[PDB]
Every structure is written in C-alpha cells, then in structure tokens.
Amino acid sequence: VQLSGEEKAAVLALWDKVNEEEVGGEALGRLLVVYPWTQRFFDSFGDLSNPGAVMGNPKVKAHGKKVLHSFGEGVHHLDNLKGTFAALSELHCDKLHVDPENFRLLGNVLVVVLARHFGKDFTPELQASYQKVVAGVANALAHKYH
Amino acid sequence: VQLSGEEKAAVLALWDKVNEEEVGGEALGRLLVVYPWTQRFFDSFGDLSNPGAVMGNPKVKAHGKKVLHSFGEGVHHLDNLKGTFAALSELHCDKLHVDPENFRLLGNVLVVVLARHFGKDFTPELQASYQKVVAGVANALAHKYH
Amino acid sequence: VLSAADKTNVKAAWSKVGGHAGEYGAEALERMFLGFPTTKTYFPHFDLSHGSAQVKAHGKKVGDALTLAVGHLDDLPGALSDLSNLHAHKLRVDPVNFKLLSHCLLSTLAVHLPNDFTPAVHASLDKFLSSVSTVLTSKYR
Amino acid sequence: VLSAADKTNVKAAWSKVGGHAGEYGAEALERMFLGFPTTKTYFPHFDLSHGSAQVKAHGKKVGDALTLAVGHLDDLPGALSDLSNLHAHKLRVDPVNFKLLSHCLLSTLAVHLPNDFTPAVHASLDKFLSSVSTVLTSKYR
Ligand code: HEM
Ligand code: HEM
Ligand code: HEM
Ligand code: HEM
C-alpha cells in the first residue's frame, strides 16, 4: 500500500484505540444486515433473519473479532499485505468461493463503523488513508482469484 | 495468469486468427455505444453521439487497433502481465484517471466480439480461458491504483 | 422499464431467438459455470457436466422466463415477482452473479446471431438484462 | 421506490439531519475527493481545497436535492428528472462514482449522528442512496 509516513503513523495511532471486539462485532453485523445475500455464507450461525437477531448473535460478535484481528495484522504489516493474507485468500477463494466484491463491501462497512465510533476524529484525511488500507486488504484477499 | 498448457495453446491458436483492426475497431466502438459514460474520455475523436457515427469513426477504428495490439502482447506474455502493462497502467491511472471497473467492461466486450466473430469455434471452454486472460489484463492495468 | 426504442429492439431481437431460447439458456449456463466457477456453488444438486440433462432442463426454464419478460416489458416487477422471491429471499444469490449470467447470455447470442447482434441491439439487450437483474434482486433493495 | 418500512426510516433519519443537509453534503464531497481522487476530474473549475467556498456552495445544492428526494420517495424519476439529464447526458458521470459518493455520505452521517445511525437506518439509507443513484444514471439504462 502506497501511504506516506505521516499517513502510516496516523493509521497506526487510530488502531491503538480500536476495540477489535466491539468494532468487529458491529462491522460483521452491519454487513449481514445491509447486504443480505452475505448471510448465505453464515448459515451455521443460526438466526440472522432480523437486525436484532444479527446484532446480538454471539457467533457474529466472536467471528467479527476474528476478522478485525486479521485486519489489525494488516495494519501492522502494510508492506506485505499479500504475504499476510495468503492463507485467508486460499480459504475465502478456494474453500468458500466468496466473490471478491464482498471484500470491498466489508472494508467500506468497517470504514463506516470507524466513523461512527471516532466521530470528528475520523477526519476526511484519516478516512482517505483508511480507504487505501481497506483497498489493500481487499486486493490481498482477492489474490488467489487472479 | 493461472492457465494450463492446453488452455494456453488454445488461446494462442485463436489469436493467430484475430484481425486486430477489425476486432479492435468493433470492441472499442461497442464499448462506446453500450457504456455511454466511456465517451467522456474520447472527446477528441469528434462525433460519438450515435451508433453509426461511433462504428464508422476512423479514430475509433485506429485506436481500437492499438488496444487490440497491446492485448495481443499480453496474450503472448501471460507470464508477466504486470511487466507488460506497467506503462499503460501509469497512463490510464495517473494521466487519465479511468476507473478500473471500465477495464473489466472492455475485456468483456472483447470477449463478446470474439464470440461474434468465431461462432461455434468460440467454445464455452475457450471462452473460459479468455475470461482468465481478460481478467489478468484488467488486473495488470489496475496495478498503479493499488 | 426501458425506452421505447429499447423495447422495440428487444422484441425484435427475441423474435430472432425464436424457439432457441431454451437451447441458448442452457448454453449461457454452461459458459457461466466454466467461465465463473464461483457460480457452481448454487447448484450442488446439479450434474454440471456438459450435456447434463438438468442444465438442459434448467436452460429451458431460464429461456421461458426471459421470453415471459420480453412479453411484459412494461411490468417486469409483476411478471417476475415469483422469481424475485426465490432468487433474493430463498436462494440469496449474490447480485454480482446476475452480471455474469447476463454476460454469458450476450456471449451466446453473439455466437448464434452474429448478423442480428448489432451494436444497437447489443446495447438494448444489455439494458434489458440489467432490468431483469434489478427485479430479481429487488428483494435486496 | 423503496419498501414502506424503508420509507419510514429514511424520512425519520432525514428529520434528524434537519438543517445540516448542506454541511453534510459539503463534507461528503470533501471525503470523496480525498478518498477517491479519480472523482476530482469532474471538477476542474472547482477550488477543491478544504473550506473551498465552491465545495461549500456545492454541498448545499447536494443536500437540497437529497432533501427534495426524501420528499418525493414515490416519484424519484419525476422529482430528479433534471439532475438525471445533467449527470448522465451532459456530464457523463461514470456510474461507479455514485457508489463512492453514497459511501462518503453514509460515512458523514455516521460521524455526526452516531446514536441515530443504527443498522436498520443504515440499511434503509443505503437503499435510498442506491435508488437516487439509479435515477441519476437512468439516462444510461
Ligand atoms: C476484509 C475482508 C475479510 C477478512 C479480513 C476476513 C477474515 C476472516 C477470518 C480471520 C476468518 C477465520 C478463519 C480461520 O481462522 O479459520 C474468516 C472466515 C470466514 N469468512 Fe471472512 N473475512 C473477510 C471477508 C469475508 C466476506 C466478505 C465473507 C462473506 C461474504 C466472508 C466469509 C467468511 C466465512 C463464511 C468464514 C468461515 C466461518 C466459519 O465457518 O468459521 N469473509 N474470515
Ligand atoms: C483492456 C483495457 C485497455 C487496454 C489494453 C488499453 C490500451 C490502450 C493503448 C494501447 C493506448 C494507447 C497509448 C499510447 O501508446 O499512447 C490507450 C490509450 C487510451 N486509453 Fe486505453 N486501454 C484499455 C482500457 C481503456 C478504457 C476502459 C478507457 C476509457 C474508458 C481507456 C481510455 C483511453 C484513452 C482516453 C486513451 C488515450 C487516447 C488518446 O488520446 O490517444 N482505455 N489505451
Ligand atoms: C437472467 C437472470 C435469471 C433468470 C431469468 C433466472 C431464471 C430462473 C428460473 C426461471 C428458475 C426456475 C425456478 C423453479 O421454478 O424451479 C430459476 C431457478 C434458480 N436459479 Fe435462476 N435465473 C437467473 C439468474 C440466476 C443466477 C445469476 C443464479 C446463480 C448464479 C441463479 C440460480 C438459480 C438457482 C440455484 C435456481 C434453483 C434451481 C433448482 O433448484 O432446480 N439464477 N432461475
Ligand atoms: C447522490 C448523488 C448526487 C446528487 C444528489 C447530486 C446532486 C447534484 C446537484 C443538485 C447538482 C447541481 C446542478 C446545478 O444546478 O448546477 C449537481 C451538479 C454536479 N454534479 Fe452531482 N450529484 C450526485 C452525484 C454526483 C457524482 C457522483 C458526481 C461525480 C463524481 C457528480 C458531479 C457533478 C458535477 C460535475 C456537477 C456540476 C457542478 C458545477 O458545474 O457547478 N455528482 N449534482
């Protein structure tokens, strides 16, 4: 990812403040609520039929934490996104067959959650850096499709 | 691009039969007709206002030949798409600022033109290989955006 | 749903498809499974090999639905209501897949009606397929 | 355009936006230019720096159009007719850009109405923004 040093420092600094559990649980839940076809991949989680059911599902919260954690690894490894996500790429591509457009959807949902949580501190400038990060992550995960 | 040897040979064999001018002129014209917002980038070509005007425009035909030629270079260089298209990537990204979704649109239009021209010889299997090629080209051109 | 000019082009082009709608639907599916392997996941219960009778049977249903649609261009929502439920509500088909089948259908028509598949008709058919796709995923929007 | 439930959520959420529609429109544009630089190409005649008066003035027009739309949820095509012409016919805006501004608008609302931006409201607003986007690019379809 093509980020300046200033950009990288601002990105890392925000991550120090990210509660992976809260943010993660909310990001995955919002994906499931906003883009309903994504529910097809999480049948094993039980009831995902309504907003309430989704947002309060413990498997969703647990799984979202996992997602955010791997995200955090990316944030910390901006120089080798492809290397960091190769195993996840194989999983999502070969085993799950998730269309890569969905990677982009999750990244954008994550960005909206960060905005919701950080308010005025999530500046247009910081958001711009995060769009670069999410794009980088989506690309590294789409890898084994290419 | 992840193509078998059988796939690679079938791809190359078809290319021997491709008239870059005819195919190229038709592919670019169809893009301009089918996805009208793409006309915004080719204002310098004159009248692109109606199908007739587009399909018979000499600049369109000439430019389409150029596009198909570079495509042909990709076909011949399946092992280094990124290297082959780096200069075109810089152009399309840095200078023109073409959204990469459009690269994908052109590749699919190219595929439809090949089908139109080769008929029954453009088998579902051969089409599948070509989808891999067009995807590879679109990715190599989206490079300097990543 | 579309412009009058578009409506004319679609009705005219489909008249040329005639009784091959079925055959074309089947070929379009085959090109989709081979070309875009992720799509196979919606058909576990299907024999996806070439010449599969299920694909052949399924192609026929797809061709019939498109034929219906062409007959109801002014009321796609109503005409395709039942299919919108299945695809969006029951099957949860990812919207991206509609784009892939659309592409495979245009590819098929190009193969079979090269003289009829003109730029103007191609444009009208794209609009039609997008309209059909919007209705089938409207249980999303 | 949307479901009744959606219509309710949108009208309710916009009531909370109140008189900040303008301010929000301006911030959404700023986030779009910074975040998605390709979009700047449509505004050569614009001073794009932060606090630019043009962006501020332009944000107001965007906020007003969204406000109009919310008032005409049952007839977006008619209400936004003039804008569909400009964007699609005159400006030839690439449809992908609507998705980017939509995203930037949701980001903005999240920043300012964190307690009001619930998952259910987020979903309804996404549907609304997609509906508005379809009308603005319908001169394409
Ligand atoms: C930024 C994009 C994404 C990231 C970083 C991500 C990350 C992860 C992680 C860390 C796991 C756990 C794997 C393990 O250790 O076994 C996982 C599994 C999974 N992901 Fe994702 N994911 C992403 C996007 C998506 C999307 C968009 C979908 C579906 C629409 C999806 C569907 C799944 C499923 C179904 C599983 C397996 C669930 C289970 O059975 O445990 N992922 N992903
Ligand atoms: C497969 C995707 C594409 C390929 C292989 C390709 C190839 C080319 C080539 C070979 C040139 C000539 C450059 C030179 O030598 O100076 C060019 C220029 C150009 N391309 Fe593309 N192109 C692609 C997609 C697109 C798309 C989708 C658009 C717009 C929607 C676009 C817009 C342009 C423009 C505006 C120019 C410069 C025209 C001029 O002023 O000469 N390209 N491209
Ligand atoms: C042009 C768009 C489409 C049309 C007109 C269409 C039409 C149909 C029709 C007419 C049926 C028959 C339902 C029945 O009575 O059993 C059907 C079923 C089905 N469709 Fe589609 N379809 C479209 C797109 C898609 C796409 C893109 C996918 C997924 C990639 C898909 C997956 C399915 C599945 C899984 C079934 C159920 C098959 C079975 O269980 O036998 N459809 N579709
Ligand atoms: C939610 C979607 C959008 C809405 C509601 C919207 C609304 C508007 C409005 C109300 C105007 C004012 C026209 C006038 O009277 O001068 C306008 C103009 C314009 N819009 Fe948009 N717009 C949207 C999306 C976009 C996008 C995505 C772009 C490009 C990235 C764009 C580019 C422009 C441009 C270049 C102008 C003309 C500005 C000028 O010359 O002063 N719009 N838009």
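Residue numbering for chain C follows Swiss-Prot; the residues present correspond to positions 2-142, in that order.
Header says: X-ray crystallography, 1.9 Å.
Each residue, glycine too, has its Cβ placed from N, Cα and C.
Here is what Swiss-Prot says about this protein:
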type    : residues   : note
VARIANT : C:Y25 to F : Exist in both chains
BINDING : C:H59      : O2 binding site
VARIANT : C:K61 to Q : In fast chain
BINDING : C:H88      : heme b binding site
Closest of C:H59, C:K61, C:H88 to C:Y25 (variant position), Cα positions, recorded positions only: C:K61
Neighbour-count leader, CB within 10 A, recorded positions: C:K61, C:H88: C:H88
Integer Å distance between the CA atoms belonging to C:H88 (heme b binding site) and the residue listed as 'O2 binding site': 14
Cβ atoms near C:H59 (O2 binding site) (within 10 Å, other residues, all chains): 17
Euclidean distance between Cα atoms of C:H88 (heme b binding site) and C:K61 (variant position), Å: 17
Count of other CB atoms lying within 10 Å of the CB belonging to C:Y25 (variant position): 20
